[PDB]
Number of protein chains: 2
Amino acid sequence: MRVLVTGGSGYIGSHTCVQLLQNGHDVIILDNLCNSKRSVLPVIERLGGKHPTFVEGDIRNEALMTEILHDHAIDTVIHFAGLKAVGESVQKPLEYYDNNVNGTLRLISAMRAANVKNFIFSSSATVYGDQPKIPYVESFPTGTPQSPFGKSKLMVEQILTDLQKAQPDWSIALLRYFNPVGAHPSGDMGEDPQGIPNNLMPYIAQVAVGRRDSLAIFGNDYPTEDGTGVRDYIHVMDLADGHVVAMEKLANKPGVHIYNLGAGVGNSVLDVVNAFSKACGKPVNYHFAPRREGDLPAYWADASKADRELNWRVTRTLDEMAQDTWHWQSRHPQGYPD
Amino acid sequence: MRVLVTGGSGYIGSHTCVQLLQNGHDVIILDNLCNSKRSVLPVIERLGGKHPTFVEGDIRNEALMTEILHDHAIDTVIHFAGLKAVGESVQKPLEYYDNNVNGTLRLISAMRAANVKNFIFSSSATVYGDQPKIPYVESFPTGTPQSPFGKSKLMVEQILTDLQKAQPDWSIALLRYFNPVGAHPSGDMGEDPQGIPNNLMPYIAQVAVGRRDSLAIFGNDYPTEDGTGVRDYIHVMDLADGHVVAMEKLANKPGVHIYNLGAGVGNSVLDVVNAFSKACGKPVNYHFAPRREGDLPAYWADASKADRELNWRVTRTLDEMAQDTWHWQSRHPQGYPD
Ligand SMILES: NC(=O)c1ccc[n+]([C@@H]2O[C@H](COP(=O)([O-])OP(=O)(O)OC[C@H]3O[C@@H](n4cnc5c(N)ncnc54)[C@H](O)[C@@H]3O)[C@@H](O)[C@H]2O)c1
Ligand SMILES: NC(=O)c1ccc[n+]([C@@H]2O[C@H](COP(=O)([O-])OP(=O)(O)OC[C@H]3O[C@@H](n4cnc5c(N)ncnc54)[C@H](O)[C@@H]3O)[C@@H](O)[C@H]2O)c1
Ligand SMILES: O=c1ccn([C@@H]2O[C@H](COP(=O)(O)OP(=O)(O)O[C@H]3O[C@H](CO)[C@@H](O)[C@H](O)[C@H]3O)[C@@H](O)[C@H]2O)c(=O)[nH]1
Ligand SMILES: O=c1ccn([C@@H]2O[C@H](COP(=O)(O)OP(=O)(O)O[C@H]3O[C@H](CO)[C@@H](O)[C@H](O)[C@H]3O)[C@@H](O)[C@H]2O)c(=O)[nH]1
Ligand code: NA
Ligand code: NA
Ligand code: NA
Ligand code: NA
Ligand code: NA
Ligand code: NA
């Protein structure tokens, strides 16, 4: 199929693009490079074993979006593009709403204009809000996210829903991601955050590489087995694979298809730390700190539905997630080249 | 004060502009004329007894917004501009999200840019969602609106909230309107819907004027005193006055000030009909029809808070609302001139 991957050059997108090419689809990446570098492109093609076309641009530019859609005869769109720093989202709300809410709205408006009606959206478990009922299940009604980032994701899911309702021929998958980690097995592709990493894994990796002193464990008094926060980590390659499958099986299948993308199990902060210590061959330095604002104690996905409907489930383990990350971190301490 | 009134030429805006000028403020109207005509301008100035500056333009045009803000040294912004047809919103979701959500976002982004930090937003009781607890009170948590229109209003309230949180010097009033009706006492200004009116009052008026046959009463089996839907109708002049007061008392008073704007009492469809029959001197034709999709049985506002904090409450009655509407309808059967 002919797919446009917005945010194609970022973390999740790049991995997805490799898997898509491996499956022989024709890929067009659209990215504005605010959070990624052109250096990843050649890696994508190498690992993907096929050439992906790249277009530097912004989802907010409807006219360009429209043109791309048409120019490449796109069949489906996978939308990874947007801003995701939760804390920053609190400090800079307008930029989040603009890039996420208006950003998607301009893209789907361009789609309408070029008659493209297959969409895949990067959503998040955050949309469940403060749900005491775990694991989280697609049948649960949504809640209210605490940050501009999470609210922006729920607002988009709502706008897509309403759109499909008005244009019933559209197929729209709302993929609710859990906690993506890991990197391509080659160790030549991976997450390359700039500045202080906000997520656990990369932070741990940076401590291990010798860049950082100690990992600050945000809270040790939660109501969990070890008292640290519990989450559903999902290898980025499993996530990528899920995106190919969803795109191939749902194309032209009208409705809004919601699926949680997670391993279906929780791991605590310590469990992750221990996994990394083992991967890197040395104890990862850490200390206990106060709870992080807005953090929920524990949550993981109920991923039965994707198993059932798309015959998709993860296959990588936590150790693998840790090992693959250390391999990428260690092989490319400076990340992607300028 | 120097105020920019977006949507200034529409129903609520025009009335508000008159009251604002009467209070000697300097008004700048910004409207794109999608739902209003330039013919109202001279009426505004006449009734307002002062000249308002008019600028034809779209809230979606951030650069223009910015320029206006600066060019006129605006102190505060009253934002009435947007789309409001509930049913159409279901059929045309993207246009609603674009004009309402992106529309406001572009405006507040321009404000930020020109250093304007006083805002008044036209919100709605719809944001309360399906709340069994009536009357509705500003302390109630919001719910989930059933239409793209209502969702767009709640999404804006959320984005403004987050914005104030990030820029604590901002004063933002979220004015939740009930059911605006009526017209200026002169009978020379009023609501001028194009096509089939979606709201009760104007529809009734059109039946009375001889344009329409019968009023279709959407449902007679509700759990109300007479079985017809119950709402909080509020004269447009009371609403306008509330907007002046809120603007004068809250300017430079940091926070998010939420107030319900309603009479604080409910009236059924029949009560409104009977009021109009009396105003127009003839029985208004009507018939019972099936319930309208998405309609709630009964709801009204708890407006104690605005009483208490801004010393504001309505002063017009239901009869007045009906009489003023009939006077405008009858004096100008064709509405505003092309
Ligand atoms: N990584 C996570 O933990 C997490 C969890 C939930 C949801 N998501 C969502 O998944 C998607 C991918 O996240 P990721 O980890 O790969 O992030 P990422 O930052 O690596 O990828 C986002 C990409 O989008 C590009 N981009 C940003 N704004 C754009 C715009 N306006 N126009 C065009 N390109 C733009 C960035 O430059 C970057 O290449 C995002 O929407 C993110 O919100 C990720
Ligand atoms: N009338 C009601 O029953 C109702 C109830 C709740 C909320 N509101 C809100 O109150 C505000 C005023 O409503 P109203 O009854 O006066 O409606 P209206 O249609 O008379 O006024 C809206 C005005 O905005 C202008 N406009 C529309 N989109 C614009 C855009 N993108 N750029 C610039 N101008 C634009 C229209 O041309 C019109 O003059 C609206 O936001 C409406 O959603 C009204
Ligand atoms: O320096 C750190 C970073 C994280 N943690 C803890 O580790 C867990 C995971 O934190 P983090 O990696 O930030 O992930 P989440 O807060 O769960 O959020 C991720 O996953 C969400 C979906 O579950 C998405 O909405 C977000 O965008 C994404 O950042 C939580 O218990 C954190 O408290 C620490 O103790 N120290
Ligand atoms: O032809 C008609 C029109 C209305 N009604 C009834 O009269 C009442 C009022 O209907 P309407 O004037 O459409 O107002 P609402 O549905 O209550 O909505 C108005 O007030 C809301 C806030 O309460 C705003 O969100 C909306 O934008 C605005 O249109 C309801 O019980 C309707 O069922 C009829 O029976 N026949
Ligand atoms: Na429809
Ligand atoms: Na960064
Ligand atoms: Na680097
Ligand atoms: Na802040
Ligand atoms: Na109309
Ligand atoms: Na007319």
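The first residue you see is number 1, and the count goes up from there.
The header says X-ray crystallography, 1.9 Å.
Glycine residues also receive a Cβ, built from the backbone N, Cα and C atoms like all the rest.
Quick look at what Swiss-Prot lists:
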- A:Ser124 to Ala: No major structural changes. Catalytic efficiency is very low and affinity binding is 21% of the wild-type enzyme (MUTAGEN)
- A:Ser124 to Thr: No major structural changes. Catalytic efficiency is about 30% of that of the wild-type enzyme, and affinity binding is similar to that of the native enzyme (MUTAGEN)
- A:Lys153 to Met: Decreases the catalytic activity. Not reduced by sugars in the presence or absence of UMP. It contains very little NADH (MUTAGEN)
- A:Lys153 to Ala: Decreases the catalytic activity. Not reduced by sugars in the presence or absence of UMP. It contains very little NADH (MUTAGEN)
- A:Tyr299 to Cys: Loss of epimerase activity with UDP-Gal by almost 5-fold, but it results in a gain of epimerase activity with uridine diphosphate N-acetylglucosamine (UDP-GlcNAc) by 230-fold with minimal changes in its three-dimensional structure (MUTAGEN)
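Local packing around the Cβ, expressed as the count of other Cβ atoms within 10 angstroms, is greatest for A:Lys153 among the mutagenesis positions A:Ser124, A:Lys153, A:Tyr299.
The separation of A:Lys153 (mutagenesis position) from A:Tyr299 (mutagenesis position), Cα to Cα, is 18 Å.
A:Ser124 (mutagenesis position) sits 7 Å from A:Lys153 (mutagenesis position), taking the Cα positions as reference.
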